[PDB]
Amino acid sequence: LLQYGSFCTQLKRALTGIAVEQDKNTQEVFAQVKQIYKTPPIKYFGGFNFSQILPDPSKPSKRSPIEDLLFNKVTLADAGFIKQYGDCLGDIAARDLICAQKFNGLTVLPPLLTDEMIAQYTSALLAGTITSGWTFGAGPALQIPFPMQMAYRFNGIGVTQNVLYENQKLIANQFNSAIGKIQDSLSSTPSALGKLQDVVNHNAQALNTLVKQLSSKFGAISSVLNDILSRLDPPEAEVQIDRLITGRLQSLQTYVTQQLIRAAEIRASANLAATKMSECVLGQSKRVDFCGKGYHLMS
Amino acid sequence: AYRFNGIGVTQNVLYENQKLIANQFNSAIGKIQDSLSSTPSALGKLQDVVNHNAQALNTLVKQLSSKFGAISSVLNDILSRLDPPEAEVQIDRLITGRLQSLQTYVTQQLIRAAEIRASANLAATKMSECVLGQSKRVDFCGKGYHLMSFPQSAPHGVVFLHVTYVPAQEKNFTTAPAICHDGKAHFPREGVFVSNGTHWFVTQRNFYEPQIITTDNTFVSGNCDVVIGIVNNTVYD
Amino acid sequence: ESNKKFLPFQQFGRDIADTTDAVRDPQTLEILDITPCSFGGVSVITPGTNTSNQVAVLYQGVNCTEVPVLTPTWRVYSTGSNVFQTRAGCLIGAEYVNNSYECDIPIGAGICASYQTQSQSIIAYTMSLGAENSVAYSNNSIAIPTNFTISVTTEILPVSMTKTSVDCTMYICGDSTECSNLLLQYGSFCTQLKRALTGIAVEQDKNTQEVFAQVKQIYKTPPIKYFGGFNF
Ligand SMILES: *[C@@H]1O[C@H](CO)[C@@H](O[C@@H]2O[C@H](CO)[C@@H](O)[C@H](O)[C@H]2NC(C)=O)[C@H](O)[C@H]1NC(C)=O
Ligand SMILES: *[C@@H]1O[C@H](CO)[C@@H](O[C@@H]2O[C@H](CO)[C@@H](O)[C@H](O)[C@H]2NC(C)=O)[C@H](O)[C@H]1NC(C)=O
Ligand SMILES: *[C@@H]1O[C@H](CO)[C@@H](O[C@@H]2O[C@H](CO)[C@@H](O)[C@H](O)[C@H]2NC(C)=O)[C@H](O)[C@H]1NC(C)=O
Ligand SMILES: *[C@@H]1O[C@H](CO)[C@@H](O[C@@H]2O[C@H](CO)[C@@H](O)[C@H](O)[C@H]2NC(C)=O)[C@H](O)[C@H]1NC(C)=O
Ligand SMILES: *[C@@H]1O[C@H](CO)[C@@H](O)[C@H](O)[C@H]1NC(C)=O
Ligand SMILES: *[C@@H]1O[C@H](CO)[C@@H](O)[C@H](O)[C@H]1NC(C)=O
Ligand SMILES: *[C@@H]1O[C@H](CO)[C@@H](O)[C@H](O)[C@H]1NC(C)=O
Ligand SMILES: *[C@@H]1O[C@H](CO)[C@@H](O)[C@H](O)[C@H]1NC(C)=O
Ligand SMILES: *[C@@H]1O[C@H](CO)[C@@H](O)[C@H](O)[C@H]1NC(C)=O
Ligand SMILES: *[C@@H]1O[C@H](CO)[C@@H](O)[C@H](O)[C@H]1NC(C)=O
């Protein structure tokens, strides 16, 4: 193989580029603000109830109930684990596909940002948008009572503020009911989180195909190098080894190309998500059907 | 003044602070050259394209020294050291290897071209929206309230200079949603009620400028029994 | 020793990748299982060579106990120097501290490394998300600014790249005729390559034209440059 060029340097470079791009995407999406705001201890906002989206201090990981349901709904499977070789050598007689992947030179790297840091970023964004409206997204944060912020947002869509000031309780009740229905709507439908499951399914399928490809003969007497080496003299052995080498190289090339295309698609999706975070959360958008159906109020 | 009215600030603010705004703009423009020159890694995106192209071409050239399983990597030596019928089988390996290298190079170039096209489309949209007009989209033409943009050309790229407005030196105040007077509720037209401790005024949101509460800048539209937190005072006519 | 329940007529065991992992000893009929011995990857963390020559070594995905200390001939200290365990594996040659700074060199799950004067040394820490803040929220209080600042920022965007062309015959066969004749019967791959390269070359110019040709009138500035005190 040493005399076939430098294809594998190119493969390593492409894989490293994709790995760096993933962390860049996450950092771009989830790091809009540089100040870690925290909610006031007393939770009274004119009748609006935010308990379903604020972090829960009772649980150890400090996640909102909706975040808990979202994390329980999706199966993660592959992740980074230290001493994973020890678990593989434990040999409980249940040889999973992960150990087979590891023993053939395929590894999975952990992300730079943990889940707790992302949860902290989300909590800071929520506290900022609750306590300051949209001022913290364009300079220093300026406090303002929540009903006055809602009156400003209603003026933003062409409705006078006395409409809000005379229907505060009904609007608060409607908002509370709409927030409450979200958990039931998410839990009842099992196919809601298809997009997030598709990524895991695609990665697992690609890795499994790459591992299974090692059993092909590609026109040789056998698919095992040791058997070929023991059953033949060398000069008849190079011609048998060459076919296997070429087949495995082709499989690696195909895998890398597919990974590159998927990475490009994921980058486009991440850019869209970052734009939506910038425009719908840190301010009020006048673009039609960009931040929901109807006249956008807040995200 | 038109651009300041576009972000919700009255034009008399500009007309009374023209010299200070001009000085601030001049200083901000002057700092740009020092900021660009001091940092050596600012123009990484433009250098990456050249580096990638040079690396790809160098790899393609260096790939010609591989044997790919033949006796030699030189066609003339193979032709001179062997009869033809033994020579086609040696030439075929080299041909296949070089073809594979060309295929890989072309595929990588296509992917890079797609990425560059996406970047160029984004740049064209930014040029259309931030330079030829004033944008209300948050964080699209800089950080803060966008005022105006200027374009510049660079090797294989464009550089946008965004000029924006940032508030500073905030102060605390006591506020109320409405004012009760003669059994009627009054709401501000454009602004918010503010109290310095003793008296009440109305001011615009993005700049402190108190004014006497009159019937000219308020409307009634309701009674004084529904609004929560109403405060009763006097309204001048 | 293997716990697999081999049938009396079975002599070998295979896996998904078609590799033998269970064997029966020819002399004593006992079932044994085979596992490859330890292996892994090594990463090197270093600042620029213009600064120092000290390095740190990260063994990836390996519990730092039963450390290999081998295929690599060079030996790290493996002792004396600080040894730390991260979710990415083991780190050797860097000291862990309580202080949190901005990330300099990424390592793994929330762990970064830096070169600090402390005697210069390499330290590892947990990255900091940002400075703490807490706005005073009240339901009858507001905050209003009293001054402003004019800010100028920059943004850089690539537009086009290099246009290249390749000749198949000269690259593959040079000036030889036998090689050209042999290549003539391999199809029309090179026509496709030429078409793709030409398409990319045209697309580059299209991108530049789309970006830089918004207006069709060539305006020029007046000779006298006075714009109310603004300096351009
Ligand atoms: C905000 O909503 C939550 C849940 O929607 C309320 O918590 C409920 O409180 C009642 C009475 O204390 C309990 O019987 C329920 O079991 C609680 N539900 C949950 C999920 O904890 C909370 O009381 C609401 N906020 C206010 C101020 O009433
Ligand atoms: C709040 O604003 C009112 C309105 O200007 C201030 O009242 C004035 O105070 C100055 C100096 O104290 C007097 O010269 C004026 O005659 C007052 N105006 C009126 C209509 O009486 C008041 O002092 C301000 N309070 C604070 C704490 O700043
Ligand atoms: C608003 O900010 C500007 C700039 O920070 C202030 O102008 C400065 O005023 C001080 C006080 O004399 C001068 O020493 C500086 O030279 C001024 N800066 C410039 C650029 O001219 C201005 O005073 C502030 N306004 C208020 C009401 O505080
Ligand atoms: C606009 O700015 C430029 C540079 O910032 C000014 O040019 C400077 O003028 C002074 C006095 O004539 C010279 O001492 C400097 O050497 C000049 N700098 C440069 C880079 O040429 C220019 O004067 C300013 N415009 C006005 C109308 O004052
Ligand atoms: C406004 O009040 C808060 C708390 O009451 C305080 O932290 C802040 O410094 C005050 N701002 C000014 C400008 O006095
Ligand atoms: C003015 O407001 C106070 C506080 O709400 C209230 O007690 C008082 O009755 C009001 N004045 C009149 C004339 O109703
Ligand atoms: C093979 O011979 C050895 C003696 O060296 C003996 O211990 C063993 O039981 C024999 N096994 C069989 C299957 O005959
Ligand atoms: C490393 O190995 C030891 C011994 O088996 C084990 O006790 C320890 O838990 C392992 N480290 C981790 C992080 O699990
Ligand atoms: C870091 O902080 C923890 C807090 O409990 C402390 O136990 C530990 O000793 C500190 N690190 C060092 C090196 O002292
Ligand atoms: C909100 O207003 C109510 C008036 O009913 C008051 O009792 C409460 O203290 C206010 N909240 C805060 C945080 O001061």
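Residues displayed in chain A correspond, in order, to Swiss-Prot positions 753-1051.
Note that Cβ sites are derived from N, Cα and C of the backbone, with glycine treated the same way.
Copied over from Swiss-Prot, here are the features:
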VARIANT   A:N856 to K  In strain: Omicron/BA.1
VARIANT   A:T859 to N  In strain: Lambda/C.37
VARIANT   A:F888 to L  In strain: Eta/B.1.525
VARIANT   A:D950 to N  In strain: Delta/B.1.617.2, Mu/B.1.621
VARIANT   A:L981 to F  In strain: Omicron/BA.1
VARIANT   A:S982 to A  In strain: Alpha/B.1.1.7
VARIANT   A:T1027 to I  In strain: Gamma/P.1
Compare the C-alpha of A:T859 (variant position) with the C-alpha of each of the variant positions A:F888, A:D950, A:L981, A:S982, A:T1027, and give the closest one.
A:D950
Going by C-alpha distance, which of the variant positions A:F888, A:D950, A:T1027 is nearest to A:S982 (variant position)?
A:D950
Which residues in the same chain, at least 6 apart in sequence, have a Cβ under 8 Å from the Cβ of A:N856 (variant position)?
A:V963, A:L966
Which of the variant positions A:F888, A:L981, A:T1027 has its Cα nearest to the Cα of A:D950 (variant position)?
A:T1027
Indicate whether A:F888 (variant position) is helix, strand or coil by DSSP.
helix
In whole Å, note down how far the CA of A:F888 (variant position) lies from the CA of A:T1027 (variant position).
17
Cα separation, A:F888 (variant position) to A:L981 (variant position) (Å, whole number):
69
Could you tell me which of the variant positions A:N856, A:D950, A:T1027 sit with their CB under 8 A from some CB of chain C, listed in sequence order (or 'none')?
A:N856
Within 10 Å of its Cβ, which one of these variant positions (A:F888, A:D950, A:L981, A:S982, A:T1027) has the largest number of other Cβ atoms?
A:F888
Measure the Cβ-based neighbour count of A:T859 (variant position), defined as the other Cβ atoms within 10 Å of its Cβ.
12
